[PDB]
Every structure is written in structure tokens, then in C-alpha cells.
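One structure is given below, encoded as C-alpha cells.
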Amino acid sequence: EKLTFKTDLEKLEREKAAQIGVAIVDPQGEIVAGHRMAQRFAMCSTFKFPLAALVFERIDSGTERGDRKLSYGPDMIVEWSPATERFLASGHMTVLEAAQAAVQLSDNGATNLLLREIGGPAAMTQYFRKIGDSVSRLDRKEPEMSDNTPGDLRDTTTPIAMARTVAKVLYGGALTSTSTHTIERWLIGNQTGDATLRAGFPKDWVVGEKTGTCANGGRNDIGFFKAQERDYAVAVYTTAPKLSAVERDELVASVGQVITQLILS
Amino acid sequence: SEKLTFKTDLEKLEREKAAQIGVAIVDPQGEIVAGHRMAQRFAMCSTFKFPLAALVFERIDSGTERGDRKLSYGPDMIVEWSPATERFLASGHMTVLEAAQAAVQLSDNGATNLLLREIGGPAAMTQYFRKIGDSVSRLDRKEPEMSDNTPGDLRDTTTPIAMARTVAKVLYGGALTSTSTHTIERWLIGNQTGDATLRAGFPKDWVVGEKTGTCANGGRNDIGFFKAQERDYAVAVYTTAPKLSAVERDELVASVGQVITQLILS
Ligand SMILES: *C(=O)[C@@H]([C@@H]1NC(C(=O)O)=C(S[C@@H]2CN[C@H](C(=O)N(C)C)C2)[C@@H]1C)[C@@H](C)O
Ligand SMILES: *C(=O)[C@@H]([C@@H]1NC(C(=O)O)=C(S[C@@H]2CN[C@H](C(=O)N(C)C)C2)[C@@H]1C)[C@@H](C)O
Ligand SMILES: [Mg+2]
């Protein structure tokens, strides 16, 4: 089963001129399958899911309040900030409004609003370290963190590190029961992932995920799925500079089909 | 004076676009600021989803509903334009508040019908209108058939003045607790479907929240509130333009927005 998994991903890489990093882990973080699993890839927008977990932890701890109003001006509008732009005239979004927009719309301004509050990228890297992730690192805010310069180690993760971080957040007790359920529902309700991994999964699986798109052909999808009453965490990072945007979508869906084959056998 | 210019500019749009435009603007107490065809019936289409959310919030306020209660459903609840309902289908449910937020901010029809199932159907919606002093608005059918917009059909209709006063009652007239009122205000501001309609016609510094509608035979609607020059208003706009394109109808409602702007600013 694992040789077919590797061969099928290698075929996608060959024919699409792509690199595909995949890690699937069980709720304990034990490896189910993987490909280029410790190669570094740009996180791009996928880090917004750990960012929301950070926020949830501070609310859990009484260090933050979900309804606290975060004021801003037009300087905070950057490319792809649809909710931030809608709330601009009102003058604020709450911590939780901003987090939900970052997870479910990949709103960049809302992400940066939260980054300003925690003291910037170093604090997000600090959260990765707190939950046992020594690999993932945030260095810059949006959108420049998505620059994806070849060989740059800034703003990177590995498939296995991020998959284990997903498992830690959802299954390993990083959040309260209530906060864990909330972030799970946010991932299921994500509005940006209809054409990526969940398009390649069976329609009865419960799936939630966070997408990413970066320069130089990056297209990513991380999250969880429940298949045959068993829970998994998954991270998929791909680089395909020669494909169109729609073809990169199709590539991640095709990776979803390869994962399905492995799981169902 | 400025009301006459307001009437004159809207009739200009009506002639040029082969359209009929219903507008009512009221202050927080429901007193008329200005209007056009205010007592004419129009199909509500998706604009009723804002009053539906108010209905749900009132049940939460009164302790007869819980916002986190899970509403289970299967594939037969997915209808045309049910994006959130489709995403949550495998999980098996959508909570009361999840469905209400999808109905308001995405105009999700499946989520709307899920809430209608829980409250008793269209009769319960109409009962809520009557409870808050709206003797005009009526819901008769679920989505999407309630948006048929057959000419002269009285089902699933409101008037601009009736629904502007319903908006003001919900936002300013004490229909909801302070907490629920602020929440529903934020949901309207954060609506994802209105970027090209009324909001596109108001100044960038106005605080605006609204709920759109699109129906058959050329209906395009937008209801909500705006805050301008340190003053609060409720507004309902209903239009019928069967010969316009879909994008042209967005522009029609945005033009109504700047006619409203010209009125308010003098
Ligand atoms: C994050 O990776 C970047 C933003 N995140 C995503 C994404 O998650 O896919 C996008 S693309 C965004 C989502 N769907 C929208 C769309 O295609 N249309 C509405 C037309 C746009 C952003 C690039 C972040 C680094 O900018
Ligand atoms: C209600 O009037 C109908 C639905 N409500 C709306 C609306 O609010 O205008 C639509 S249109 C739907 C929402 N935005 C989508 C879109 O245009 N893009 C994805 C760009 C389409 C529905 C028709 C209800 C009666 O069906
Ligand atoms: Mg500024």
C-alpha cells in the first residue's frame, strides 16, 4: 500500500513538474504515510490555523477575551482582506471575528491584526515551540511571508512537523474541549478549500482544512479527516510553478485521491 | 426640496433602466425620512433571512432556544445555493447559530430552510412579523420557491416602508437584548454578498450593514442600516428590472445608494 502511495505521488511530480510533500499521522502523531515528509516548504496561509489555536489558548487562559475590539485604519488592508475591508468603516474587528476570517476566508488583514496584538511573528514561532514543534517558524507578516523564495528557510514548516502540530491542536490536548470543538467546526466550514483536498476525498469523510497559496507555484492544504470512524491529521505542501492556478487546485485534489487509496487499504 | 430631488433622481433611474424602485428610509423610531413606492408590494426573496435571524435571536434571548443546539440533517436539505450546508453535511449537523450566520452572511438557502423547519415553517415567520408590529410582511414558502416573484403574486411579499420599520424595530426598537442586537449588527456589516449593491453606493466612511436578495423576473433587493454624520437610519430597497443583466442590477442598487447619499448629505 505504501509503495503504491509513493509511486503514485512520484508520477504526479514527474508529469506536473511538481514537488509534493505529504504527511498523515494518527491522533498520537504516529506516522501513517508520508512523502518528502521532512523537506521544508513555505507555510503560506496554512499558519493561520495554528494562529487561531494560539488565540484560542490565550482566551482559554484568560489572557485574551474573544470579544475584545481591535481597532485599525486603512493601513491594515493588504491584498485579499475581504472581511477586514467590510469592517473598516466600523473601525474594528473583535479577536474572534478576526480569527474566524483568517481561518475561513484566509483574510490577510485579519491575520495581521492578530499578529500585531501578539507582538508579531516571533510570538507565533514561540507558540509552535510551546506545543512541541521545533521546526515551523514564522518570520514575516502577510503577504510577504508568502514570498516563497527558493531555498529560503523563513516562514517554513515540514509536512511531518505541521501534521503533528495539527494532531496536537485537535487531539493532543492543546486546547479546551470547547475550544477544540470550535476550531474543528471552523475548519469544516472553511470557505476556501472546496477544490483542493476535500475534492479528492470521499464525500462521507468528515474533513476540515486550511488552504494556502504562495508565489512561485505553492499550493498547500492542512487539516484533519475522519474516515471509517478513525481520525487522522494531514499536511500537504506542493510546489508547481509551471501549472495554472486551476491545475494546482487539481493537483492537491489528486493528492487527496492518492491519500484515499492508501487509507482505504 | 431634497425629497423632491430624491424622487426625481429615482424616477430617472426607473425610466432609463426599465425598472421600478421601492425605497423607504426611517429613523430609529420608524419615522419616515424619505421613500419611493413605499406602499408597493415587492417579493422579499432572501431579505427575509435577516428577520429570520432576529426571530431566532429572540428565542435565544427568551430561553426557548440554545445557540449551540445541533440541527441534524441529510442530503435532502441541500437546495440551490447552500454552500455552508453542503460543507457541514458529512458532519451531520449545523448549530442554530451556525445556520443563522450562514443564512445572513452567505444567503445559504439550505441553512435558511433548516431554521424554518425548527421554528414551524413560513407561518412562524409571519407570526414573528405580526408580533413586532409588522402587519404587512408575509412568508408563505420555503427556499428557493419563495423567490419565484410572479407579478402580482402576494405570497412572500413586503413593502419598503413595512420592512424598513421592521429593520428599525429589530436594531433600534428593543426587539432584541443589547447583546443580540450588537451581534446581528455585526453580522450585517460582515455580510459577504453585498459588496456590489447598496454599500457600493454609500461613502466609504459610512457604517453600513445589509442583507441582499435576488429573485426571478429581475428582482434585486438590499435592506439594512447605515450610520452617517453621527445619525442612524434603517433602509429597505426593493427593485424590479427584468430586462437588465445581473451585473446591471447590482449597479442599479448601487446607484440607488448614491441617490440616498445625495439625499442624506443635504
Ligand atoms: C495564503 O496562502 C494566501 C491567501 N490564501 C489563499 C488560500 O488560502 O487559498 C489565497 S487565495 C484566496 C482564497 N480564495 C479566493 C479566490 O480565489 N477568489 C475569491 C477568487 C482568494 C490567498 C493568496 C496569502 C499568503 O495571501
Ligand atoms: C435570495 O435572494 C436568494 C439567494 N440570495 C442571494 C443574494 O443574497 O443576493 C443569492 S445570490 C448568491 C449569493 N452570492 C453568490 C454570488 O453571486 N457569488 C458567489 C459571487 C450567489 C441567492 C440567489 C435565494 C432566494 O436563492
Ligand atoms: Mg491607517
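Just so it is clear, chain B uses Swiss-Prot numbers, and the residues here are 19-284, in order.
Technique stated in the header: X-ray crystallography, 1.6 Å.
Each Cβ is built from the backbone N, Cα and C atoms, and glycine gets one as well.
Lifted from Swiss-Prot, the feature list:
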type	residues	note
MUTAGEN	B:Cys63 to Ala, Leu or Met	Abolishes resistance to ampicillin, benzylpenicillin, cephalothin or to carbapenem antibiotic, imipenem
MUTAGEN	B:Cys63 to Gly	Slightly reduces catalytic efficiency with respect to carbapenem antibiotic, imipenem. No significant reduction in catalytic efficiency with respect to ampicillin, benzylpenicillin or cephalothin. Reduces resistance to ampicillin, benzylpenicillin or cephalothin about 4-fold, in JM83 E.coli strain
ACT_SITE	B:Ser64	active site, nucleophile
BINDING	B:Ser64, B:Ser125, B:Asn127, B:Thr230, B:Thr232, B:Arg238	imipenem binding site
Mind running the binding-site residues B:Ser125, B:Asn127, B:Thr230, B:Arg238 against ligand 2 and keeping the ones whose CB falls under 6 Å of it?
B:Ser125, B:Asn127, B:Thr230
Measuring CB to CB from B:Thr230 (imipenem binding site), give everything in the same chain under 8 Å that is also at least six residues away in sequence.
B:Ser64, B:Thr65, B:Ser125, B:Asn209, B:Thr211, B:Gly212, B:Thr215, B:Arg238, B:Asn239, B:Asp240
Determine, to the nearest whole angstrom, how far the Cα atom of B:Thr232 (imipenem binding site) is from the Cα atom of B:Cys63 (mutagenesis position).
6
Conformational class of B:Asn127 (imipenem binding site) under the three-state DSSP mapping:
helix
Looking only at B:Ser64, B:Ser125, the recorded positions on record, which one has the least crowded Cβ, with the fewest other Cβ atoms within 10 Å?
B:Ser125
Return the residues near B:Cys63 (mutagenesis position), defined as same-chain residues 6+ apart in sequence whose C-beta is under 8 angstroms from its C-beta, sorted by sequence, else 'none'.
B:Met164, B:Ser165, B:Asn167, B:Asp174, B:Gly231, B:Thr232, B:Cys233, B:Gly237, B:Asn239
Tell me the Cβ contacts of B:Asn127 (imipenem binding site) under 8 Å, same chain only and six or more apart in sequence, or just say none.
B:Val97, B:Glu98, B:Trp99, B:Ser100, B:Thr103, B:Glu161, B:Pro162
Let me spell it out: for each of the binding-site residues (B:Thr232, B:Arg238), count the other Cβ atoms within 10 Å of that residue's Cβ, using every protein chain shown. Which one has the most?
B:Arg238
Look up B:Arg238 (imipenem binding site) in the DSSP assignment and report helix, strand or coil.
strand
